[PDB]
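For reference, the structure discussed in these notes is given below.
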Amino acid sequence: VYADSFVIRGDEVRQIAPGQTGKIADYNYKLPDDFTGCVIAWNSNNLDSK
Amino acid sequence: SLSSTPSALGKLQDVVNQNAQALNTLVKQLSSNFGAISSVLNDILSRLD
Amino acid sequence: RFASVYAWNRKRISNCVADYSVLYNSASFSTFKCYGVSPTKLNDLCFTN
């Protein structure tokens, strides 16, 4: 299993998916089209927003 | 009798016509969408991801 | 002066060169839903009117 953890904005979570486009998914983290796995996300403004 | 009647050899001609019609149907079925957005492969491969 | 819903404003863009990649790469849009076409292939396609 490979766990890739990173922090993005709110309207950029939808970019983490196979075939999606956006400034997150085309220059930083590209997901393969034949991706088999999970994409979990959670708001953490209490831990990453001072 | 063979020279006068144009439809004397109506069995071999029917076989030829049947084969030609089958091939024509096969070659004309390439212009059907079959539910796709286009009947051209190079259009679907150029307009869609 | 954006138009109203019941009077949506229609403009005919014709006879020019459209850089769809400029709008596609802009982050000032929330939804960019393309139906029947793909934004990555809009730059390589020639439409009309």
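We number chain C the way Swiss-Prot does; in order, the residues shown are 346-394.
Cβ from N, Cα, C; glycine included.
Per Swiss-Prot, natural variant C:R346 to T is noted as: In strain: Omicron/BQ.1.1, Omicron/XBB.1.5, Omicron/EG.5.1. The natural variant C:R346 to K is recorded by Swiss-Prot, whose note states: In strain: Mu/B.1.621. Among the natural variants in Swiss-Prot, C:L368 to I has the note: In strain: Omicron/XBB.1.5, Omicron/EG.5.1. The residue drawn here is the original one. Quoted from Swiss-Prot, the note on natural variant C:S371 to L is: In strain: Omicron/BA.1. Swiss-Prot documents C:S371 to F as a naturally occurring variant and attaches the note In strain: Omicron/BA.2, Omicron/BA.2.12.1, Omicron/BA.2.75, Omicron/BA.4, Omicron/BA.5, Omicron/BQ.1.1, Omicron/XBB.1.5, Omicron/EG.5.1. Swiss-Prot documents C:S373 to P as a naturally occurring variant and attaches the note In strain: Omicron/BA.1, Omicron/BA.2, Omicron/BA.2.12.1, Omicron/BA.2.75, Omicron/BA.4, Omicron/BA.5, Omicron/BQ.1.1, Omicron/XBB.1.5, Omicron/EG.5.1. Quoting Swiss-Prot on the natural variant C:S375 to F: In strain: Omicron/BA.1, Omicron/BA.2, Omicron/BA.2.12.1, Omicron/BA.2.75, Omicron/BA.4, Omicron/BA.5, Omicron/BQ.1.1, Omicron/XBB.1.5, Omicron/EG.5.1. For the natural variant C:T376 to A, the note given by Swiss-Prot reads: In strain: Omicron/BA.2, Omicron/BA.2.12.1, Omicron/BA.4, Omicron/BA.5, Omicron/BQ.1.1, Omicron/XBB.1.5, Omicron/EG.5.1.
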For the variant positions listed here (C:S371, C:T376), which one has the lowest count of neighbouring CB atoms within 10 Å of its own CB?
C:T376
Give me the count of other Cβ atoms within 10 A of the Cβ belonging to C:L368 (variant position).
13
As a whole number of Å, the Cα atom of C:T376 (variant position) is distant from the Cα atom of C:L368 (variant position) by 12
How far is it from C:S375 (variant position) to C:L368 (variant position), counting Cα to Cα, in Å?
12
Pairwise Cα distance for C:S371 (variant position)/C:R346 (variant position) [Å, integer]:
21
Can you tell me the three-state DSSP label for C:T376 (variant position)?
coil
Cα distance, C:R346 (variant position) to C:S373 (variant position), nearest Å?
18
All-chain count of other Cβ atoms within 10 Å of C:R346 (variant position)
3
Within 10 Å of the Cβ of C:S373 (variant position), how many other Cβ atoms can be counted across all chains shown?
5
